[PDB]
Amino acid sequence: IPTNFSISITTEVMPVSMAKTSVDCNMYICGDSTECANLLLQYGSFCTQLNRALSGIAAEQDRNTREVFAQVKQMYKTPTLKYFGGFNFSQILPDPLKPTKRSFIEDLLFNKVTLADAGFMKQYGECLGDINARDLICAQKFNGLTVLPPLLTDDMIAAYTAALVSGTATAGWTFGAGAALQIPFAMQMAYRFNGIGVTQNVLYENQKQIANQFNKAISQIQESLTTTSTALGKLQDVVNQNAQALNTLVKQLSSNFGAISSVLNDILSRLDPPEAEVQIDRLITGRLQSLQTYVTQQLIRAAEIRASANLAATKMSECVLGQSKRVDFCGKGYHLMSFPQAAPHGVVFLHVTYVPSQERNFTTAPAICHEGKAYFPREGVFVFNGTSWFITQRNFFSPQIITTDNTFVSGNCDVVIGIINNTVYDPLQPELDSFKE
Amino acid sequence: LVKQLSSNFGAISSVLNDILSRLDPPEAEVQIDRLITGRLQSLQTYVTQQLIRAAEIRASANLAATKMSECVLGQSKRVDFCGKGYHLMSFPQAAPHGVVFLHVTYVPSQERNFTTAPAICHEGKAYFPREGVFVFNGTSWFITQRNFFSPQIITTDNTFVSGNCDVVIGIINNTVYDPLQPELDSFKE
Amino acid sequence: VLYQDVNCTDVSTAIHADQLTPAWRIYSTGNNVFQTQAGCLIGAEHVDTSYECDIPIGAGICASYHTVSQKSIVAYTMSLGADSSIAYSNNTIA
């Protein structure tokens, strides 16, 4: 039976969105040539189908992001104290004095994976910037590859994360069932422990120790997210795969598919149209095949990202919006809490798991026959015995005396194998003996 | 897929029985091979899209079957899985190429502000609540449950024994009730 | 209309000089709203209010069909959510 506790916090990075790309096949293939476009129109409406598929991918990514983040109805204001019952909630809620509207953990996440393959932004065009700074640099390229900004901005994602953290810390966990029931954080932790199986005694009698362990775990998470390596591997791998796909598409664009040259407006200037159409057809076919392969790979990656986003939304609805008894689903051991964090094209959860501590060897007792009837244990499942002494619980020592309130009546003693003869206690007999005599 | 069939994939016309009455057999070979290649590429793209859509529909069907097995065939404590709040019931309904469930969820109602009590020390020992998790108190009065008001008096059957009173922060001094003492004093004395 | 990626400085010139390819015969321009995920919102007013996202455009901006003064299409900040007044308290139970 464990004798102490250890409040641990684990991290889990799961992508929920990818790069919303948009490739204009009218500019990628047959950039500005009229006869090239006339020959492309003969092959059918492939460009329309590819544009429809890309728009569907973008809409699916936006819907996944909305279903993952936008889950609460009201936007609960972030508290100003950020210190509830001894648990220091700093570096989790947006600071009212910091210029950015995110937290320290969110800043560390956005300052460690937002490299976005620095040096490859010149390949495709993008209309980046913000309307607040009034710059809004709108860049375009001849390849036609564009990246559409997501619907939910980073500010809105940070606001949703702050609302989730406020609804998890304050108001308990009933904010997910469509209500708002105020409750202190200490009572919330006690109820989480009671739902796990640990009595409220370990929570209330050791509140300072649990708060110190939580603060130490938060500090360790901050240290592991400040200066480390191989962190946020999922989002980094997604960004790298997107960049590699874009680079392969760009390289396939400048490919000589059995023609005079791989660059347009170069075969129409040195050759005759009846002799140039033969070379144009091969390049058109090659570019169409490359773009179809790219669209297929993008569809597969979008399906994978949608599956991951559905899994992340399920995990959020099960761990943040309540207390799930699912084994090894939220964290490592017992869930006991969950805090989501904003991340670029992904969600990083902070599962405040419950891990046991140092153990000790004891003696078991399946049953105890006092006066011919066996007394099987109540909710307290483990009969901790030096030599047939007490009855305790599972997840903690909790030395408690054996009484008639912790055991129920049963049959004889020759039915259970391994029963140890002992004596049971009942507060009624000494009280009656003291009252009468 | 239908509209892509009438497309000139580098040929003279996208309609059969027309390039065979105005061209030579050796040229008709290539004129037909181009259309065959174009139609094969279009059909391969269609089959790939159908495979992707079938995988998506299979994932959705597995999710729906899991939801049915968890909500209809029993009572799952999953948060925001069956309905909005507490599941409490589920009724499936037939639908064309789909399933429509009827989650009879449990939603709370109007609230009221109360006072908390982490522990109650009657005679040196703090009585923590056993079943009723919320200690509803006007001024240290009763002990109730969470999901409903249910005004119930504080007794020794709803609370257990613990240590001293200087271990829990916020303990409120109050008195506990036990039905044994008044009954004894009324019967014997 | 909603152009994919433009600067809203060349599109107006092409429309006023008949240089855009999809030039409709009964098309005009009355207002331009330049923002991220551009398109200039030709035919819609950029109101500083906030309503639920009805037609998702992009970059936190959506579109709907409300009554300004009458019925027309507007643009807002997507109204990311309704405000609440839940305040923490160590002695309050709901």
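Numbers in chain A track Swiss-Prot; the residues on display, in order, are 696-1132.
If you're wondering, the header gives electron microscopy, 2.9 Å.
Positions of Cβ are set from backbone N, Cα and C atoms, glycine also.
The natural variant A:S701 to L is recorded by Swiss-Prot, whose note states: In strain: Isolate SZ3. Among the sequence features in Swiss-Prot, the natural variant A:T743 to R is noted as follows: In strain: Isolate GD03. Under natural variants, Swiss-Prot gives A:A765 to V with this note: In strain: Isolate GD03. Quoted from Swiss-Prot for the published natural variant A:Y778 to D: In strain: Isolate GD01, Isolate GZ50, Isolate GD03 and Isolate SZ3. Looking at Swiss-Prot, you'll find the natural variant A:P794 to S noted as follows: In strain: Isolate GD01. Here Swiss-Prot describes A:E999 to G as a natural variant; the accompanying note says: In strain: Isolate Shanghai LY. Under its natural variant entries, Swiss-Prot includes A:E1132 to G with the note: In strain: Isolate Shanghai QXC1.
Projection of Swiss-Prot feature records onto the structure.
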residue: A:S701; record: variant position; CB count, 10 Å: 14
residue: A:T743; record: variant position; CB count, 10 Å: 11
residue: A:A765; record: variant position; CB count, 10 Å: 16
residue: A:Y778; record: variant position; CB count, 10 Å: 13
residue: A:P794; record: variant position; CB count, 10 Å: 5
residue: A:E999; record: variant position; CB count, 10 Å: 14
residue: A:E1132; record: variant position; CB count, 10 Å: 5
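For A:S701 (variant position), the nearest of the variant positions by C-alpha distance turns out to be A:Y778; the candidates were A:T743, A:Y778, A:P794, A:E1132. For the pair formed by A:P794 (variant position) and A:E999 (variant position), distance between Cα atoms is given as 36 Å, rounded to the nearest Å. Here A:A765 (variant position) is compared against the variant positions A:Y778, A:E999, A:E1132, and the shortest C-alpha distance is to A:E999.
Between the CA atoms of A:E999 (variant position) and A:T743 (variant position) there is a gap of 24 Å.
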